[PDB]
Amino acid sequence: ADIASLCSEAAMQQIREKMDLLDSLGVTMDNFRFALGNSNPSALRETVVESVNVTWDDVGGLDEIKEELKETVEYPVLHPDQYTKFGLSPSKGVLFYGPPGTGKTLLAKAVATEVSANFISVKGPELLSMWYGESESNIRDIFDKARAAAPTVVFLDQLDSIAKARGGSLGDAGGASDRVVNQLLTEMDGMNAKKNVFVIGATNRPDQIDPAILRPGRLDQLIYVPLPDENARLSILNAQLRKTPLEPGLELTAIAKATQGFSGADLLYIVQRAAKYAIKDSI
Amino acid sequence: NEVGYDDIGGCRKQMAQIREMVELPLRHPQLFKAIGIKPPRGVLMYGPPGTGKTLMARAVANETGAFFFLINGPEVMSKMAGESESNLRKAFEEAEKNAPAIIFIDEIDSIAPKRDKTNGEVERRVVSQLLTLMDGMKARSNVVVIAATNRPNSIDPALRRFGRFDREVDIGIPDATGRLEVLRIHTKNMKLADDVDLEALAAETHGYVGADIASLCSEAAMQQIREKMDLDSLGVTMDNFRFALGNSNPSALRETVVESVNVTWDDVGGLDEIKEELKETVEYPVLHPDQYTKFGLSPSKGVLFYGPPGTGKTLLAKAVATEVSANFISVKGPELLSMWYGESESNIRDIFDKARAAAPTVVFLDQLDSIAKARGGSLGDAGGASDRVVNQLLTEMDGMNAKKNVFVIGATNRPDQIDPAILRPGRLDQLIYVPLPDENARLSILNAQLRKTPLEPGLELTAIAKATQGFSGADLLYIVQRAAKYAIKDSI
Amino acid sequence: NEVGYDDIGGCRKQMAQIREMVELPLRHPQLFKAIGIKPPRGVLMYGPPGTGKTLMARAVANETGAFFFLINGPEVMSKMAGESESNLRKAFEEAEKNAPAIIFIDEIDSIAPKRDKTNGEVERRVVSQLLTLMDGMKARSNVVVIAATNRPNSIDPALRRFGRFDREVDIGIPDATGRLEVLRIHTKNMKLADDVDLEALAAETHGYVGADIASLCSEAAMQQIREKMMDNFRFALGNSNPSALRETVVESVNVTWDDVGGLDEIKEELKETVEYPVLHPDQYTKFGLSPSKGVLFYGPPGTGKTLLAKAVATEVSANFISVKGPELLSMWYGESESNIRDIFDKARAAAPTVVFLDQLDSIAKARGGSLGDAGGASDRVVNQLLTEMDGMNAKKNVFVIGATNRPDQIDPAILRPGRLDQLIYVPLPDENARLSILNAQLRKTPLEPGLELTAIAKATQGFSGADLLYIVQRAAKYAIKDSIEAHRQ
Amino acid sequence: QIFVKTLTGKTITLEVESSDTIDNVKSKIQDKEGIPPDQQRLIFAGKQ
Ligand SMILES: Nc1ncnc2c1ncn2[C@@H]1O[C@H](COP(=O)(O)OP(=O)(O)OP(=O)(O)O)[C@@H](O)[C@H]1O
Ligand SMILES: Nc1ncnc2c1ncn2[C@@H]1O[C@H](COP(=O)(O)OP(=O)(O)OP(=O)(O)O)[C@@H](O)[C@H]1O
Ligand SMILES: Nc1ncnc2c1ncn2[C@@H]1O[C@H](COP(=O)(O)OP(=O)(O)OP(=O)(O)O)[C@@H](O)[C@H]1O
Ligand SMILES: Nc1ncnc2c1ncn2[C@@H]1O[C@H](COP(=O)(O)OP(=O)(O)OP(=O)(O)O)[C@@H](O)[C@H]1O
Ligand SMILES: Nc1ncnc2c1ncn2[C@@H]1O[C@H](COP(=O)(O)OP(=O)(O)OP(=O)(O)O)[C@@H](O)[C@H]1O
C-alpha cells in the first residue's frame, strides 16, 4: 500500500508546480525524491520494518573479535547442512554485555551484514502499557511469526525492565504482573531450528536478568565484547569521523593515547566539541 | 448569515493548502485524467481547541455550494445493537446520492480511538466499518471527507494510510502577526476610537489562538458599558484592552504555566560564562542545520547541571523559553511519576512525542533523584517496581531524530542518586557543575531585582553586596524580600 | 415562593455584577446592537452548596417577570440516554417561543463530568447535545442560561472555553457582616425579646453557611415552645452540628489575639508577612516580589506553636487548612506525591489561606545510592516538596506556616528563600509574658481578684506556658469541687 | 513498604428489541376506540 502512495504523491506534487494561465505532465525524478522525504513508510511506531546496518571497519579495531561473530548469522545461512549432518541444534541466541559507550546496536547490527532482512525489535516504550492481555500478547506475534516470516532477526534489550524483581527469590506476590517471566521461558522449548530464527540479547548489567534466560540449550554460546584498547581506540576516531572533511595531517593517535578509562562515549564527547568550534570559525 | 473565505485570517498558508484538495476534485476534475492517479478523499486537520477547525469546515462548504454534511463525535455512538455501524454507512450513501458533496467528522478521536486502553469493546468493530467504507469509495470525484481532532496520537494509526486519510495538516498558532488579522475581523463591527491600534496588541498576546481574542473584545465592551449608570456614544479605548489583559486569563486553565514566566537574559545574577555556553544550545543550530549535515556529525544532545540549590536552576531554566520563544513545556519531577504501574513508561512517551511534534521545543527536568534511582528499585516484591521509569527514557531519548530539535537540560542537587548512564555522553554530554558566585559576580545578583524597582542612587550598590562571604544567589533575594517589608513601615 | 432582591446578602458585590449580566441584556437588548457585539448567554455559579444557589436564580426571576425554565441535573441524566437529548431540545424551543426567558440548571457536574482513568460511564450524547444547542440561537434572542454546581473544577473544560459559559461568580461563605445580614432576614417574624444579640450571635458562628441560619432559628424557637408545658440560641449551637462538618474548614475554637498573650517578637513579625500583602498590595507591586509565604516555628515542647495558628486565621477571617504531621497516607507508590498537590491547588482557589504542616523534611535522610530506603515515600515526596512549594502566583498571595520541635534536622535545601526561609525561635515565656498568657485564659472564670498571678510567676521559673495552663486548670478543677460542695448544703 | 495496583475493564450491553407476539395482536384488533359524540354505528335487519 505504501508503493501506491509513492506514485500518487509525486503526480500531485507536479500539478502544484504546473498551474497558471494539461500539456505535458511527465513525472520527474525530483517529484519521486520529494515524495521520499515528506512521506514515510508504514512504520508509524508499529512493528519496525527497516534494515539499517553498517558495513565492516565501522567499529574500531575488532581484528581479533571479528572471527568470533562470523559463526552465528552467516554460517547457519551459508552452510545449513553442517548441523543437519551432525545433528546439533544451532545456537540462535548470543548474549552481549560490555563497557559503557558502545555495546547496544553498533556491536550487534554490524554482525548481520550478509543477511539484511527485516528487523522487528522490542524496546523501551514496548512494555506493559495495557494492564490486561497486552503484556506478552505483543510478544506472541514476535515468537510465532519469527518461524513463519523467516528470515527475521529480533533484538532484545533493556533486560532490567522486564524480569528484574519477578524472577528473583522474592518474586511477585498477588498475581498482578507475574505474567512476564512465563512466556519468555515456555517459548524456548517449543521453538526448534526448522526455519531461520535469530535472537540477540544485550544489556548493561548481565547479572540483573533471571538465570533461567541463560538456561542450557539456548545460550550455550556466550560472546563477550570487551573494552577497546589503545590499538582499537585510534580506529574508533577514524570510524565516527567518516563523513567529515578531516585533514589527514593531524595525529588521531595522540587524542586516543590520553584515553585509558575513557570509552567510546568519551571519544564521542571529545570529538563533538571539536565540531562545535569548527562551525563557529565560519560564524 | 453565513461565513465565507474572508471570515477568518491568520492561517493563509493553511487556507491555500486546504483549498487545493477540495476545489480540484470538484471544479476541474480533468487534471486527474491522463495522469493515471486517482484524486484523494481524506483531509486531516488537528490542533488545539479555539483555533477554528469547525469554522474552516463551514467556510469551505458555503463558498462552494456543495452538499455539506455533518457527523458528530459523541452523537453517533450507540450501544443498542451496533447502530453506529449502520448510521455511518447511512451517512455515506446519502452523501453519495448528491454530487458534489462533503462530509465533516469532528472530534474523530472520540469515535474509536487507539486500542491501548479499551481493546475489546465495540469501537474495534466501529473503526473497521470505517476502513471498508472509505476504501469502497470507487465513485470518482464525488465525495470529499474532512476531519478534525485535537490529539493525532490518540487515534489508531490505521487511518493514516493511502486510501482513507492522508495529507494531514497542522493548524498552527498565529504568531507571525496573525492575531492582527483576527482583530481586524472581530473589531470591524464595533465602534472604535483614535487611540486604539491592533499592532500594539498582537505583540503582547503570546499564544491567543483566536477564541480568547473574541472573548477579549467582548470583555472590553463590558468595561466600556460598566461606567454607564443609565443618546449613547460609547466607543472603545486602549485602556479597555489593557483591562481585559489582566482581568481575564489566557488559554491556561488546563496547565498553569507552559509558555514563560516573563524573564530575560540578564535576570540571572552574574554567570556570564554560562550565558556564552547557552548560545551553543537550540539558539545555535536552528537557523543553520545544514552545517552538521555538511560536517557529517550530529550536534550535542544534552547538557547536565548539578550543584548548590538556589543558584539559577529555575531562572535560567525558564530563560530558554524567552530567548527563542519556542514551544516550552513545564513538568515537575514526581509529577511525571503516576499512581498506576503500567503508566510508568507511557507518561514519558507522550511528553517526548509532544516534543518532536512541537518542534522547536524546550523541555527541562527538576529533581531527577526521584527519577534516576541508580540502585534500580529499592526492595521489590510488589505488583510494579521503580525500574521502568529510568530504563525507558535512556532508550527513547536515543531513538529520536537529530534534526528534530530535541534536547534535555538538567537541574539537580544530589550528584550521587543519578545513574552513570544518565550522565552518559550522547544523552547528557557536558558535565557542568554550576558554581557558587564569587565577589565579582554577586554585584549583579542584587541588580537583577534593582532593574525594576526605583532604588535611590544615594544608597551604595556594593555596600550590601560586600556582606556576602560565601553566600548563594538566592540569599540576596532574601535581603530584598526582607527590604520589601522593611521599606514602607509608616503608610498604614 | 415569591422571593425578591432583599432576601439575601453577603455577595452583594457579586449580586450587583449579576444584575448587569442577566437583567441588562434582557431589559435592554438594543444596547448590544449599538456596540455591535452579541450579549452573553451563559453565566455559571459555584461554591459550597447551601449558600442559596437555587434561591438566587428564583430571586432574579421573580424580580424581572420573565419566563423561568428549569432543568434538573440528576433528574434528566438518569434516563436511558434517549430522552435527555429531546428534553434539552424541548428546553431551548419553549424558551424561544415565550421570550424573554431564562434557563436555570443546577448540578451540572452530574451532567458534565471530566474524562479520567475510570472510564465506563456514559459521559456522552447529552453534553454534546448541549454543545450544538448553545453555540447557535444568538440571533438577538432574549434567552440566557444559568448553571449551578458544587465543585467548579469537576466540570468539563469544553464548557468554560468561550461563548457557552464564559462568566463565572464565586458565591462562597459570608463574612461576619454577611451572616449578620441573613440573621436579620431569618428573624423578621419570630417575636423575640430584647435579651437577644445580633452582632455577638453572628460573630460566635464564624463558619456557618446560610442554610444553617434557618435551621438554627427553628431549633431555638422549638426549645422556647417546649418550656410552656429567650436566650435559647446558645442552646441551639451546643445541640446542632454546623455544616461542612468534617472538612478542612474547621473554626470551632474562637481564640483571638487577645486570648493569647506574650511573644511580641512573633506577633509583630507575623503582622509583617501575612497581613501586609493581603490588605495593602499597592506598594508590593513596585517594591520587588509581593508574597512572604514560608515561615518556620521551632523551640521547646509546649511553647505555643499551634496556639497562634487559629489566632491569625480568625484575624483576617480566612480559611485554615489544618493538615497534621503524618498526613502523607502512602497507601501505594504514586498517590503519595499526588495527594499533596490538590491541597495546594485548593489553597490557590480559596486564596489567601494559611496551610499548616509538621515535620516533613526528609531529604537529608534521602541520600543517593544506598540500600535502606522505603518503596517510594519519604525520599521522593521531598522531590515534590522541592517543586510544589514555590508554585506562586501574583493573583493569589498565599502563605504557609510551619511549626516543629526539632531544628537540628532541618534540610539544607528547605532552608532557602524559595522554600520556608523565615525561621523564628519561639522562646520560653518570661516573667512579663507569664501574666499576659494566664490572665487571658481565666477571663472566662468568675474568679476573685484577691489572688494575683505574680506569685505563680515567682513559683514557676523554668516552666512552659502549657505547664502554666495546667495550673489554671487545676485551679478551675478545684473551683468546680468548691462549686460541687456548695449546692448540696 | 510496597503497593498493589490493578485496573479493571467492562462490557456495556447489547440488545435485540424483540416483542409483539402474535396472540397479543389478534386480541389487539378486535376492540373499539371510541366515537366523538353522535357517531352511532348501527344495526340493520332483513332476509325474512
Ligand atoms: N567501534 C566503536 N567503539 C566504541 N564506540 C563507538 C564505536 N563506534 C561508534 N561508537 C560510538 O559509541 C556509541 C555506542 O554506544 P551504545 O549505543 O552501545 O551505548 P551502550 O550503553 O553501550 O548500549 P547499552 O544501552 O546497550 O549498554 C555510539 O553512539 C557511537 O557514536
Ligand atoms: N480565522 C480564525 N482563526 C481562529 N479563530 C477564529 C477565526 N475566526 C474566528 N475565530 C474564533 O475562534 C472560534 C472557533 O472555534 P471553533 O468553534 O472551531 O471550536 P473548535 O474546537 O475548533 O471546533 P470543534 O469542536 O469542531 O473542534 C470562534 O468562536 C471564533 O470567535
Ligand atoms: N542570577 C541569579 N543568581 C542567583 N539567584 C538569583 C538570580 N536571579 C534571581 N535569583 C533569585 O534566586 C531564586 C532562584 O532560586 P530557584 O528557584 O532556582 O531555587 P532552587 O532551589 O535553585 O531550584 P530547585 O528547586 O530546582 O533546586 C529566585 O527566587 C530569585 O529571586
Ligand atoms: N442570603 C442567603 N444566604 C444563605 N442562605 C439563605 C439566604 N437566604 C435564604 N437562605 C436559606 O437557605 C436556603 C437556600 O438553599 P438552596 O435552596 O439554595 O439549597 P441548595 O442545596 O443551595 O440548592 P441546590 O439544590 O441547587 O444545591 C433557603 O431554604 C433559605 O431559607
Ligand atoms: N504564648 C504562649 N506561651 C506558652 N504557652 C502557650 C501560649 N499560648 C498558649 N499556650 C499553651 O500551650 C499549648 C500549645 O501547645 P501546642 O501543641 O500548640 O505547641 P507545643 O506545646 O510547642 O507543642 P509541640 O511541642 O508539639 O509544638 C496550648 O495548649 C496553650 O494552653
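Following Swiss-Prot, chain C residues are numbered 209-437, 459-718, in order.
Just so you know, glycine gets a Cβ as well, placed from its N, Cα and C.
Annotation source Swiss-Prot lists ATP 1 binding site at C:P257, C:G258, C:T259, C:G260, C:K261, C:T262, C:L263, C:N358, C:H394, citing similarity to another entry. Per Swiss-Prot, the feature ATP 2 binding site maps to C:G531, C:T532, C:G533, C:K534, C:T535, C:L536; the stated evidence is similarity to another entry. A mutagenesis experiment is reported in Swiss-Prot for this position, C:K261 to T, and the note states: Probable loss of ATP binding. Complete loss of catalytic activity. Looking at Swiss-Prot, the entry for mutagenesis of C:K261 to A says: Moderate reduction in growth rate. Experimental mutagenesis is annotated in Swiss-Prot for C:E315 to Q, with the remark: Severe loss of catalytic activity and cooperativity between the 2 ATP-binding regions. Lethal. Restores cell growth; when associated with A-358; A-369; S-471; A-471 or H-475. Under the heading of mutagenesis, Swiss-Prot lists C:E315 to A and annotates it as follows: Moderate reduction in growth rate. A mutagenesis experiment is reported in Swiss-Prot for this position, C:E315 to D, and the note states: Severe loss of catalytic activity without affecting cooperativity between the 2 ATP-binding regions. Slight reduction in growth rate. C:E315 to N appears in Swiss-Prot as a mutagenesis experiment; the accompanying note says: Severe reduction in growth rate. For the mutagenesis of C:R369 to A, Swiss-Prot gives this note: No effect on growth rate. Restores cell growth; when associated with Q-315. The structure shown keeps the original residue. Here Swiss-Prot notes a mutagenesis experiment, C:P471 to A or S, with the remark: Restores cell growth; when associated with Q-315. The mutagenesis experiment C:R475 to H is recorded by Swiss-Prot, whose note states: Restores cell growth; when associated with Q-315. According to Swiss-Prot, the mutagenesis experiment C:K534 to A or T carries the following note: Severe loss of catalytic activity. Lethal.
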>> With every protein chain in view, what's the tally of Cβ atoms within 10 Å of the Cβ of C:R369 (mutagenesis position), excluding that atom itself?
In response: 17
> If you run the three-state DSSP split on C:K261 (mutagenesis position), which class comes out?
Replying inline: helix
>> Highest Cβ count within 10 Å among the recorded positions C:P257, C:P471, C:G531, C:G533: which residue is it?
In response: C:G533
>> Using CB atoms and a 10 A radius, I'd like the single residue among the binding-site residues C:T259, C:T532, C:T535 with the highest neighbour count.
In response: C:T259
>> Cβ within 8 angstroms of the Cβ centroid of C:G531, C:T532, C:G533, C:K534, C:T535, C:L536: which residues besides those meet this for the ATP 2 site?
In response: C:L537, C:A632, C:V655, C:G694, C:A695
> Of C:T259, C:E315, C:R369, C:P471, C:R475, C:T535, listed here as recorded positions, which sit with their C-beta under 8 angstroms from a C-beta of chain B?
Replying inline: C:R369
> Of these mutagenesis positions, C:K261, C:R475, which scores lowest on Cβ atoms within 10 Å?
Replying inline: C:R475
> In the structure shown, with every protein chain counted, which of the binding-site residues C:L263, C:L536 has the densest set of Cβ atoms within 10 angstroms of its Cβ?
Replying inline: C:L536
> If you count other Cβ atoms within 10 Å of each one's Cβ, which of the recorded positions C:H394, C:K534 has the most?
Replying inline: C:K534
>> To see if you understand the setup: which same-chain residues, six or more apart in sequence, place their Cβ under 8 Å from that of C:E315 (mutagenesis position)?
In response: C:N280, C:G281, C:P282, C:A356, C:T357, C:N358
> How many Å separate the Cα atoms of C:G533 (ATP 2 binding site) and C:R475 (mutagenesis position)?
Replying inline: 25
> Which of the recorded positions C:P471, C:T532, C:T535 has its Cα nearest to the Cα of C:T259 (ATP 1 binding site)?
Replying inline: C:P471
> When the Cα-Cα distance from C:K261 (mutagenesis position) is computed for each of the recorded positions C:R369, C:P471, C:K534, C:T535, C:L536, which gives the smallest value?
Replying inline: C:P471
> Taking C:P257, C:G258, C:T259, C:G260, C:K261, C:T262, C:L263, C:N358, C:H394 as the record's ATP 1-binding set, what's the max Cα pairwise distance in Å, rounded to a whole number?
Replying inline: 24
> Roughly how many angstrom lie between the C-alpha atoms of C:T535 (ATP 2 binding site) and C:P471 (mutagenesis position)?
Replying inline: 23
>> Give me the CA-CA distance between C:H394 (ATP 1 binding site) and C:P471 (mutagenesis position), in Å, as a whole number.
In response: 17
